[PDB]
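Notes follow once the structure below has been shown.
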Protein chains: 2
Amino acid sequence: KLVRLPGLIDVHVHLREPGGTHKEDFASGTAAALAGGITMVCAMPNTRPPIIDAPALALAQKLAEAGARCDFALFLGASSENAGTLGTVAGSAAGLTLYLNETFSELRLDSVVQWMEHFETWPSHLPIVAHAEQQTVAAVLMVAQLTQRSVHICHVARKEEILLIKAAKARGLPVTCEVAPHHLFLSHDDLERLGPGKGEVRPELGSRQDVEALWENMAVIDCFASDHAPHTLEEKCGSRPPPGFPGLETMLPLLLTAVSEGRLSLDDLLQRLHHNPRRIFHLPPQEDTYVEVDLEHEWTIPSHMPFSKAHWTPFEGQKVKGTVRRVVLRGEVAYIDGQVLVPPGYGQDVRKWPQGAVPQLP
Amino acid sequence: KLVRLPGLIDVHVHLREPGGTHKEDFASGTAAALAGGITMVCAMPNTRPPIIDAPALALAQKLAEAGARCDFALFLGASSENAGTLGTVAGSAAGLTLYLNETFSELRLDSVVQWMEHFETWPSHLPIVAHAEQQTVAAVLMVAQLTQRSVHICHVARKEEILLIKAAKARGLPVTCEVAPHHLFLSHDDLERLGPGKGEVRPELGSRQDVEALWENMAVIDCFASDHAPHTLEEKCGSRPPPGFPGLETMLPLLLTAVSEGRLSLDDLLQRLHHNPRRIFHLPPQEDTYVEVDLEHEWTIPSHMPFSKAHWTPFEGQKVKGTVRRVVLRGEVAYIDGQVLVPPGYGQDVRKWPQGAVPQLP
Ligand SMILES: O=C(O)c1[nH]c(=O)[nH]c(=O)c1F
Ligand SMILES: O=C(O)c1[nH]c(=O)[nH]c(=O)c1F
Ligand code: NA
Ligand code: NA
Ligand SMILES: [Zn+2]
Ligand SMILES: [Zn+2]
Ligand SMILES: [Zn+2]
Ligand SMILES: [Zn+2]
């Protein structure tokens, strides 16, 4: 007996197109999404060129419309030069992404004053997400308060960070957060097996105490999101390993295993992969869209999942219980038992749907 | 310029049919809903007969399918006799309602042990809501913890109650709550004008400090819901006034006024009248459904709104800014500038839609 779930949403993926298409492209990354039970993705802007201006967004929209197999929204990225320039295209984006720790020079902000300028100029009704680790979480929360608006914290990975967010929520501050599967299911204990190249990720893998703290503080976690960050094995094991793990194809199987073990409920999962993503990012429903899963099937994660061009996975060898059997997207069978059945281009930009515009005062 | 909102959801209405149709019926109460920008309602079970068994639910489903103009779900009610008997129909209901303070004999529970029995027998994946005032909030929260599940607290009306819920959420307990418009926009200061009959409501009107505390603790409020509780003026001013206010037609205009004054944002409103109702009650989206409002039009609430058979309102004389101009429900114009344009029977039971079933483990 299969369980029917709504179409799940991953608010944090890197699809690499334009500019890094040997790692992933819209077609392969959205195939990976569908195979993971995900029918809508929000794509981060740290491509090449990065999505930091209107021409780059226009290019990315057309590449996604031509290549995506599931529905999507595209983030814009904050730079040291673009505050106050994104007003005409802001509402067409998923939101604005601030890279506040390590990143590429084009997305680097050199001063908290630049963070303030983005919070002051980006339209107040539209989402802002931050890559903000350790004390940077507190710092960006301060900027949000000074500018009297909300912020969403990407991939919370540490006891320190979840407890700080917990204290902020206790004070009624408008902050939400997401956690990635590797910060719930991997830890420092896995670095010996992974090795130092494969194991590179930002935020880095936490201690056993970090992992336990995230589980203990599930109530503080608004969303799960993969931070699907594909790189090839050659890149991960070469002389300058880039940080990141692929994760679209493994996220739901890992979390269904946890549900089966009573670590969280099916509802807890659907709040974090469906309802809260919808409400934080003002993402529209998808008509005639659902995912059928088998919660009984036990399997072991192999050395690579079928679709991501990363062609490796840090979860290799983990035993899971839970499988995606079928996905229907807007009335068409999109995935069945390992076969993707919608072509590149089937997916659409949800911000162009009337119901996908973010409501605002005139 | 009009602002487009999604279809709003009111999780707490009394539509009086069967058995009290001079106060309201499905046709009139859902007309009132549409005129208030509400496209989906959850109807409480304290009708005559009350919805406490499968035959009564079957009758109510047919009356609603024949009379409702907007979409709906129907609550079941807990009684001293029905714990352990609702398993076959539970998933067809909005949820289970516990009347833990004053109510009619058929819904009265005489012991906390009966509350425990309902929490133990009602399916663990389905919603439970409670009418629970003052210390009863703490008591039902204890029962929820003993049975290791969630609870939703109806119409929170007091500083005491919102602070207790705030402390429970700080401890990570699974509790949500709603607040009704009269507990945000009326207080003891209005009892002289209303008089003792019209002013009767449960929970009673609070002090100015109660009202201020609810506003100050907006972050703790998950939903707004009207507690539309219609009675005729003759009944409200007679020898044994029943408690309750009509509120479907005034809720959104009152809250839009507050948005216009900067007391909460448009997003804060849409979280509480759309996204959080959806996610707490597992209510499905409504395709091709939206509400257009005018935020500029100033008007004064009259002595009765056009549709509710209550034919009176406690908000008479309040100045508001914000008007519902048009409602589209599933592709048909349902309301325009005071005219309802869908007939009784247009509305449907959302729990019969495939996407309206609550997901559960096999
Ligand atoms: O794009 C990536 O690979 C990437 N990888 C990471 O591990 N963290 C990031 O913040 C990131 F942007
Ligand atoms: O049904 C009603 O009129 C009603 N009225 C109220 O004021 N409170 C209730 O709890 C209620 F059930
Ligand atoms: Na397309
Ligand atoms: Na009908
Ligand atoms: Zn990041
Ligand atoms: Zn990322
Ligand atoms: Zn009540
Ligand atoms: Zn009520």
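For chain A, we keep the numbers from Swiss-Prot: what you see runs 1460-1821, in order.
Determination method: X-ray crystallography, 1.5 Å.
Even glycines carry a Cβ here, placed using N, Cα and C.
One mutagenesis experiment catalogued in Swiss-Prot, A:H1471 to N, is accompanied by this note: Abolishes dihydroorotase activity. DSSP assigns A:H1471 (mutagenesis position) to a strand in the three-state reduction. In sequence order, A:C1501, A:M1503, A:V1588, A:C1613, A:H1614, A:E1637, A:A1639, A:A1684, A:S1685, A:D1686, A:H1687 are the residues of the chain that are 6 or more apart from A:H1471 (mutagenesis position) and have a CB within less than 8 Å of its CB.
Listed in Swiss-Prot as a mutagenesis experiment, A:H1471 to A is described as follows: No zinc-binding and no catalytic activity.
What Swiss-Prot lists as Zn(2+) 2 binding site is A:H1471, A:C1613, A:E1637. Other Cβ atoms within 10 Å of the Cβ of A:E1637 (Zn(2+) 2 binding site) number 24 in total over all chains.
Around the Cβ of A:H1473 (mutagenesis position), the number of neighbouring Cβ atoms within 10 Å comes to 23. Experimental mutagenesis is annotated in Swiss-Prot for A:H1473 to A, with the remark: No zinc-binding and no catalytic activity.
Annotated (S)-dihydroorotate binding site per Swiss-Prot: A:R1475, A:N1505, A:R1661, A:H1690, A:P1702, in sequence order. Long-range Cβ contacts of A:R1475 ((S)-dihydroorotate binding site) within its own chain (separation 6+, distance under 8 Å): A:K1482, A:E1483, A:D1484, A:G1488, A:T1506, A:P1689.
In sequence order, A:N1541, A:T1544, A:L1545 constitute the residues six or more apart from A:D1512 (mutagenesis position) in its chain with CB-CB distances below 8 Å. Quoted from Swiss-Prot, the note on the mutagenesis of A:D1512 to N is: No change in catalytic activity.
Quoting Swiss-Prot on the mutagenesis of A:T1562 to A: Abolishes dihydroorotase activity. A:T1562 (mutagenesis position) carries neither a helix nor a strand DSSP state and counts as coil. Its own atom aside, the Cβ of A:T1562 (mutagenesis position) has 17 Cβ atoms within 10 angstroms in the protein chains shown.
Within its own chain, A:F1563 (mutagenesis position) has A:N1505, A:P1509 as residues 6 or more apart in sequence whose C-beta sits under 8 angstroms from its own. Experimental mutagenesis at this site is recorded by Swiss-Prot as A:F1563 to A, annotated: Abolishes dihydroorotase activity.
Residue environment of A:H1590 (mutagenesis position) contains 23 other Cβ atoms, counted within 10 Å of its Cβ in all protein chains. As a published mutagenesis entry, A:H1590 to N appears in Swiss-Prot alongside the note: No catalytic activity.
Every protein chain considered, the tally of other Cβ atoms within 10 Å of the Cβ of A:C1613 (mutagenesis position) stands at 25. According to Swiss-Prot, the mutagenesis experiment A:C1613 to S carries this note: Reduces dihydroorotase activity.
Around A:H1642 (mutagenesis position), the same-chain residues six or more apart in sequence whose CB sits under 8 Å from its CB are A:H1614, A:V1615, A:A1616, A:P1662, A:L1664, A:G1665, A:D1669, A:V1670, A:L1673, listed in sequence order. Swiss-Prot gives this note for the published mutagenesis A:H1642 to N: 11.5% of wild-type catalytic activity.
Sequence annotations record features per position, and here Swiss-Prot assigns active site, for DHOase activity to A:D1686. The Cβ neighbour count for A:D1686 (active site, for DHOase activity), using a 10 Å radius over every protein chain in view, is 28.
As a published mutagenesis entry, A:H1690 to N appears in Swiss-Prot alongside the note: 3% of wild-type catalytic activity. Note on A:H1690 (mutagenesis position): other Cβ atoms within 10 Å of its Cβ, all shown chains, come to 28. A:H1690 (mutagenesis position) falls outside any helix or strand according to DSSP and counts as coil.
All protein chains shown were included, and the count of other CB atoms within 10 Å of the CB of A:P1702 ((S)-dihydroorotate binding site) stands at 14. Sequence-distant neighbours of A:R1661 ((S)-dihydroorotate binding site) (same chain, 6+ apart, CB under 8 A from its CB) are A:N1560, A:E1561, A:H1590, A:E1592, A:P1702, A:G1703. The Zn(2+) 2 site, placed at the center of the C-beta atoms of A:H1471, A:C1613, A:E1637, has further neighbours from the same chain whose C-beta lies within 8 angstroms: A:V1470, A:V1588, A:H1611, A:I1612, A:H1614, A:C1636, A:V1638, A:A1639, A:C1682, A:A1684, A:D1686. By the rule that a residue counts when its Cβ sits under 6 Å from some atom of ligand 5, the mutagenesis positions A:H1471, A:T1562, A:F1563, A:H1590, A:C1613, A:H1690 yield A:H1590, A:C1613. Under DSSP, A:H1642 (mutagenesis position) is assigned to a helix (H, G or I) in the three-state scheme. On the backbone, the CA of A:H1473 (mutagenesis position) and the CA of A:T1562 (mutagenesis position) stand 14 Å apart. A separation of roughly 15 Å, to the nearest angstrom, links the Cα atoms of A:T1562 (mutagenesis position) and A:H1690 (mutagenesis position). A:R1661 are the recorded positions among A:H1471, A:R1475, A:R1661 whose C-beta comes within less than 6 Å of an atom of ligand 1, given in sequence order.
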